[PDB]
Number of protein chains: 4
Amino acid sequence: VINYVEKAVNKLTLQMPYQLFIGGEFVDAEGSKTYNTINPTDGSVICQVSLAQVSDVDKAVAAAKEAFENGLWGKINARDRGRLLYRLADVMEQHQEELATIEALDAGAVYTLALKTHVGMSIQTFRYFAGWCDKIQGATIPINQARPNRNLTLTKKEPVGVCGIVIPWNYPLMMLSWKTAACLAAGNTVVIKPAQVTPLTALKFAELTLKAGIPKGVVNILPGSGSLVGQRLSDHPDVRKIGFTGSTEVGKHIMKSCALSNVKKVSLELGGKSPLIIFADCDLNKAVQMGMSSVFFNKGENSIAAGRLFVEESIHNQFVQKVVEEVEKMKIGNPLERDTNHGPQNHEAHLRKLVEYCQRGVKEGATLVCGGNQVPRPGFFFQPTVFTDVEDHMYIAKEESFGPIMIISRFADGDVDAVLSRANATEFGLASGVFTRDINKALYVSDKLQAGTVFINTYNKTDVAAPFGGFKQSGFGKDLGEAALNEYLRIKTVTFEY
Amino acid sequence: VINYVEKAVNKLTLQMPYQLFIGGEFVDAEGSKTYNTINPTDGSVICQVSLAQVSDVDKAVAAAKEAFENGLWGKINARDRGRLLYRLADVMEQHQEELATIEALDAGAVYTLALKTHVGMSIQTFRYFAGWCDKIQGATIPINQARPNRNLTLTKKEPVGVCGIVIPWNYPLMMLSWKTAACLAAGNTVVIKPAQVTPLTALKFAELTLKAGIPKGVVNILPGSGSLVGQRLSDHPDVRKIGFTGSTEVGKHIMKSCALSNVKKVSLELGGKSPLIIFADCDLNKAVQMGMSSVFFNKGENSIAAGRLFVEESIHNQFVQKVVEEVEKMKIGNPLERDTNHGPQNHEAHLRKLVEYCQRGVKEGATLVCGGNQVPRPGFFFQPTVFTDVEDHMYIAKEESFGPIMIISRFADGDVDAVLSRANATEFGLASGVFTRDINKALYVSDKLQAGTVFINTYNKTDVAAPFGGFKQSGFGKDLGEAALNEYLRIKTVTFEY
Amino acid sequence: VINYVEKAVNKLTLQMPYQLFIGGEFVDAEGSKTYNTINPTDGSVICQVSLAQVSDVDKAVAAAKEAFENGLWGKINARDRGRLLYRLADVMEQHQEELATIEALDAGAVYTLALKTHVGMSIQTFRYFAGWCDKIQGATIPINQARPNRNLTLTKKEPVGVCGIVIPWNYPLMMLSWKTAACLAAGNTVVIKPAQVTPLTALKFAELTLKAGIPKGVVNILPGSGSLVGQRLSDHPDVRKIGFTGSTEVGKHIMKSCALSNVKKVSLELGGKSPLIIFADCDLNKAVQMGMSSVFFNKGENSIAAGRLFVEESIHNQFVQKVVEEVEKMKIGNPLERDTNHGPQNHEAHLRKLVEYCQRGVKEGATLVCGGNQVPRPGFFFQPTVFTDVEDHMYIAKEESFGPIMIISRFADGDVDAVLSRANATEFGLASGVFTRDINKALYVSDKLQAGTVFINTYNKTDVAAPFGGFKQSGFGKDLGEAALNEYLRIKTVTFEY
Amino acid sequence: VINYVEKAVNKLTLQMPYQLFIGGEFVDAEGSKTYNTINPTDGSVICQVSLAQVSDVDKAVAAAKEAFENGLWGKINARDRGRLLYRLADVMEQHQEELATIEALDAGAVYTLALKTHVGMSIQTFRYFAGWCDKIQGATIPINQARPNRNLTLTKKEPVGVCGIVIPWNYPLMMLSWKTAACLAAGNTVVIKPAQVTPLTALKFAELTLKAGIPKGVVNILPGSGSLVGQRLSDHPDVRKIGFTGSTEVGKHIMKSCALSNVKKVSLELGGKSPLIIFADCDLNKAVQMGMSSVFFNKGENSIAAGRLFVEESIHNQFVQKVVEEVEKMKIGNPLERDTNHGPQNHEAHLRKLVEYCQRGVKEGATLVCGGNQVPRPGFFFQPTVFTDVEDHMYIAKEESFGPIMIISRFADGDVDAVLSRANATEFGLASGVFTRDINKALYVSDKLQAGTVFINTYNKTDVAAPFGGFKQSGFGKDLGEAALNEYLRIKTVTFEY
Ligand SMILES: NC(=O)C1=CN([C@@H]2O[C@H](COP(=O)(O)OP(=O)(O)OC[C@H]3O[C@@H](n4cnc5c(N)ncnc54)[C@H](OP(=O)(O)O)[C@@H]3O)[C@@H](O)[C@H]2O)C=CC1
């Protein structure tokens, strides 16, 4: 029997494992270390989770390795691997109300949105990649012949081996799903550091793999400190690929950790400060509604959030005036109310960091139209914020706030290259939008945006089949899509003479 | 006018440029520093070559930037870009006796060989990758439509931009070509740091790009030090991809450097203690001749050289008795004589380490069948070496010689799983091979060998179209082949709603 | 509510629908016409099946048309489409025993093999292609720009639309699944003529598509005669693609009809006289077992069946002596019994054909070493046959038997080139194989063989991810693999200028 | 030495061969027959060209057959076959003035434009496919392993063998090139029937292969009658692929011929009544210039020409008004004079149909805005014609003009679905186009147009890398693009077990 933290809430009776997941069992940490996970809706302790120690990493990696080298996962057909990864999705469906609720407590996600996006996309991801298994192909190549003999060259795509996946707190299960699916589909096995503050969905997922008959020790999950658990993963000489999603500063440290250990492969999806340019000739009402989502989605905690909205001179004051009308209607409150539009922030820390961010923007001149402060009420809620009169040199114009904060800069009518320019003025390069009814501006601003993803007359429409990565300092590699896979496969050329 | 360094040799008149090639003109380095390049056939100073400084990297990098961002290379058609790259091929072809010589002279490549391989394969690289120019395609993906609307998702394959290429000395021009061609074909501008000790053929190529009509600033060559020029490239906040081929130790360092500045893309292609398994049932004549080749080609100064030979017991003795016979037939001598077929080592530095290598080899009680000394003549000649009785734990079964030192071990008659286990016991995995007539043995071995290439009844069968790379700590990323372009490309995802 | 011919057998209760399936429901044919389907084991009547009429092919085709044009099937995201195709696979699994049981009864397929291949490989198909749904991808081509302007060129893969699938009697459900999967996965809609003589699995599967949620009229099955109902599909001006699998002289007639009606795409999987060449250097025990499989598999009613065994002289007599031994052991009898390995032939008609094929084989002087007669038991049982001293000119050497008749020819010890030649000497080109332990002989033979599959050291190993097609008068196009989708897609090029 | 018909024009000495090209040499017809090819600028007999007879096809085929099976074409590297075609591209470029001249003489193509397009794109086409030669890769596929053993599945792409090409008269050289290039590049050898009326550029190319070193037999050109030389190709037992571009009527016929012959692979590029929908919010002035070229380009002898111009109401009057002012500015006249916009039609018989077309036009109720008559000057010039008030039942809405005949219909304001549906109301579907400034329209429409190409805000913007092909009765299969290779390759699946 797996040990649960049992909690009756939201018409369910949650059974949450709270332990380490190493080789198929749920165990205590070395020395039975533990920490609390905080419910950000009221700031209470949810329960206590195992605190993975360095020994524990080594143990996890050793399980995964064995499980890849001699374990069932390594021997089965590509096709049958898919079968399991579909089952895995399937189980995840059958538990979705649960998973979403957990996520609702643990990360403060709105339970309706947790359902559709956090859990939904998750379920979707596994299904997608599941499909890619008997479809990962190599080539035969027309190598010059070494006459009077013949030659055949072929490639094989092989797994890379033991992987470490290290992820942040904004969409706990979702992130975990994105990479792990790609990882497991490519035939690898894995140790997962979920963000320390958000362990619960990750662990429940652990259990689910069991129910899916994921072979013992292909998946391993270790709640715990990045500085320690995550650090070992990168240093460990038996792991051979890191998948990372996190802050720029750590990503830099990670890549470094990888080079100094054993030149492991590494993928980075770091920050964004993505510009959304809204033209006067767009659909002004859809632009307020799309562009609010481009900031407020998942309480702002989001990689592709629009860091800046650039708005044609002619439509600006009316766009703002409209956004404030809409913002006043946004329902703040507990994630478990079907009611709620806007939930609480992920953990205290980040609310305090959001508080200062906004102090600071006001300090340096920008106009604070609304919000910019904690919502006074228990738990850690933050008022949707709108800044205007934001200028290119400002902190708030350069820095990734990662919270419900609209940053609006006007762009003078009928230059394009001149705003394009200001939008590519960052070292971030992850996402970007353009709203216009004009085909030419769209197609053009779409080449010129120095960013991995360009939304056109929409926002936040990632999909599990379209590749997702960064340029410049947003990192490299892709998540989701056929091209998320090359991160987790390797290519062997085989040359015969005959 | 260009400053040449004329030299009458091999029935030709070399005119060898010898300065930094920045901004598409040849220039002196900061404050006119220079250094000597040495002929490894008589230890003489060939001529003086410019010593690029930090101030010079900075210009070269910012000359490549301008050349991408505002220059003609940034705007011509993709089909037209590749047209320029083919031109370059035939310019290089028309300079093939001249180029095979500068190589013979500068890196001690046997002349017939430089012509065929150093320079000939360099030519085919460019023809090959100019072909890919307008065949680099993106995709359109069947994204989930956001009813009641529609979406369109596509990927554009864009250039990365300003690239650093840092190469070694063993095939000065070919390693330059393999990497440059891909990069330039994907549409990038480059700064190239050749191996300090082999700046000649790179500089000539520098001239030849002017001849082709490559726009000024696309191609930039800085002869100099790895610890100064090399390092600045990887630190530069404006370089975005570092392609690298060299030592494991240096490799590890580059990645860390890349990590630390601006998360720049990196592809390492490092050492290789590559195993060749020879079963009782191959053509034993071919086995020898081919296995010889797998060690002695280009004075064994070759990333993929068979680092070990494992010869099945039943034929071990007779294979060694055959290899020796063949080694004696080898004519050692000056790269430019027609009758020569084993030239000198690249430079003093290295010939010294090779000496030390076999020393240690004998110290550890592996038995020396022949060679292992510096041939007594002037220059840097190393004698074709054979070891036998090399046990797995020994130094000379672990580190990389990169000199013509055939290193032979026994495996027991009708083992397979064990020889393999032995052959894979290295932290390298770049190349490997197996001679055998048993389709089953053949295909299984090539499954199981933990290495980027597996030759099968052949060796040193690289082809511009077959991807060349490393697993484990031999690195990551591919050179040559379609898959190479991946390292010089980025994917932008465009998601339209409508 | 549906009408079933209900039958208690094989530890279950068959409930087979016996009607045309048209646009959602099961209806009787024009003025209630019907025919008999004959159980091949005892010769009995299984039941009455509706006999579709020209009037009905029209009913069906236009059902499919609506279903494609404003019907739900062509609106659902590509991904949800795969979901339905996956659910249909789950349902087929759920009903697998029933389905094999009908297949056994209807086509006389040994029930163990039917489970694994007929039903098994069918269930595998619909899953394999279900996965391809949201991974069918277009491209962005980097087209020459029309300076001073800019262009973008993309492709979209799209459905061809209403399709006709016309299939034979040897693997009724399987032939249907192979093609229908592909068809449905590319998002078409479809009318199907199963072979008149075997309509039953076909119609069951229709019921199954209802269980699945496949929407009304996406699939329609019309049991009926080729020369009426099929001739109609191939003439119909609203069908835009035909996938045929059948005889040659009928293949030709279809293409001819497709030309004349509306230049509808056609794809043909026709005859075979597939050569299998057996060298003395193989595992000769594994070669009788693999080589009787090549002919006998599913009673020799099997397009890639080895129509012709060339056996190297030195092992010829011992190969025959051994087959003969293994042929005695084969248990002939009721498909539904556990111990039976050789089933009855599909229908009375085809049986007489084989009796005569073998008469005619003796007449020209081939040496009936065993078999050639019908088995003295009720129903339609045919003696596994073996012929030797069979010459390149003989009828049985040239013509396609489609039955359990191994046709053995000697070739000369040493020859490779001269046998290869007599095995390519055919206007057929569907399969071929080679047994040999020698990697050289093996790759070289598979180059030189003129056929769309070459089996090396194995045979009859088809699989859903690997494409299956003919060369020469065996036809063209692919069944299975990613490449069968190309026949069920079209390509629109979109070039913008902007 | 080759006989020419030498002629001095355009400050040039054309040497034009006029004989059958068969087996790498220029030879006479059987019993030396010939016929006259007729300059359309004035009507003069340009010269007597050879008239290929049936035994002349048997020879051409059998040449290409030897040339493929034993010839150098299929023993050389894929990389070298490539070289040979790049070289041929340069021989074309060196001869481009002459070739563009011959074209303007033989098929009356404005020389200004013959150079840039007829010849320029031919030259680009050979350089395109040349670079595809060594990049036609196969696959390795994750086959289900037959445990306890193992399996390996690869695909080789091989050439199809001897092909026939049959072309129309409108871009004699460019068509020959679109096809011949991709065919030869796929590794095939060919027999090409130029349109009877235009042998001249095809024969010079025939000679040009000789200069370029194309192995004797690889390219065979035979001018003659469609129903004699044409037919015998499509009938011949040794031809395996027929690539054809022409009338739908002939197309149906050729398909049927391939059917009765030997199920030779075919690929039709038939007619087209290509619709162009021009919204009211487009750039008006540009839409004119574009829209006019949509029809008038290359005297309208271009199969993707807009055969229908739906012009939104609010602007239809102003548009016709503008289109007229610009027609007046076009200069009719000798193709050879630099100042000429609109040259003659290809031959008498076509001009006669053109006159009858607009005869039937005015007759039915069309408003003839301008033109519709043969220009009064010698030769075959046809006045650029505009009609309006063209209703949907009119014969000029349904048939293919293939001349300079703009055919304009009104549509209601803001009324997309309706005009769409009008535009799709054809059995053709070769091209379409939309001029609009609004992205949602532009994209929507390009979904819904039932055609193989959709130009958006441009037209006649084909490109050697973008695939070109028709839907419905405009045929199937693509020319140009990677796409195009699929027509000239076969896929061999090779499945090992080991
Ligand atoms: N979609 C596309 O790729 C393109 C299509 N086209 C189409 O081409 C057409 C113009 O050609 P048009 O001359 O009117 O008609 P055709 O189709 O008859 O002309 C094409 C060719 O067919 C030949 N031919 C006639 N009968 C046979 C036969 N039995 N077997 C083999 N070949 C035969 C003709 O020979 P002969 O010289 O004796 O007539 C000619 O070479 C237009 O309808 C246009 O739409 C044009 C360009 C591109």
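Shown for chain D, in order and in Swiss-Prot numbering: 405-902.
The header says X-ray crystallography, 3.4 Å.
Cβ atoms are placed via backbone N, Cα and C, with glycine included.
According to Swiss-Prot, the NADP(+) binding site annotation covers D:571-573, D:597-600, D:630-635, D:650-651, D:673-674, D:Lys757, D:804-806, on the basis of experimental evidence. Around the Cβ of D:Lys597 (NADP(+) binding site), a 10 Å sphere holds 30 further Cβ atoms from the protein chains shown.
Quoted from Swiss-Prot, the note on the mutagenesis of D:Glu673 to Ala is: Loss of aldehyde dehydrogenase activity. All protein chains shown were included, and the count of other CB atoms within 10 Å of the CB of D:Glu673 (mutagenesis position) stands at 27. When secondary structure is read from DSSP and collapsed to three states, D:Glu673 (mutagenesis position) falls in the strand class.
Marked as active site, proton acceptor by Swiss-Prot on the basis of a curator's inference: D:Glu673.
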Can you give me the Cα-Cα distance between D:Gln600 (NADP(+) binding site) and D:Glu673 (mutagenesis position) in Å, rounded to a whole number?
18
D:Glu673 (mutagenesis position) and D:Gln635 (NADP(+) binding site), distance between Cα atoms, whole Å:
17
Look up D:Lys597 (NADP(+) binding site) in the DSSP assignment and reduce it to helix, strand or coil.
strand
Of the binding-site residues listed as D:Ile571, D:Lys597, D:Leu632, D:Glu804, the one whose CA lies nearest the CA of D:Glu673 (mutagenesis position):
D:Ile571
Give me the non-local Cβ neighbours of D:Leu632 (NADP(+) binding site): same chain, 6+ apart in sequence, Cβ-Cβ under 8 Å, ordered along the sequence.
D:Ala456, D:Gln457, D:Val458
Check D:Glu804 (NADP(+) binding site) against DSSP and tell me helix, strand or coil, would you?
coil
DSSP-derived structure type at D:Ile571 (NADP(+) binding site), helix or strand or else coil:
coil
Within 10 Å of the Cβ of D:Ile571 (NADP(+) binding site), how many other Cβ atoms can you find? Include all protein chains, please.
26
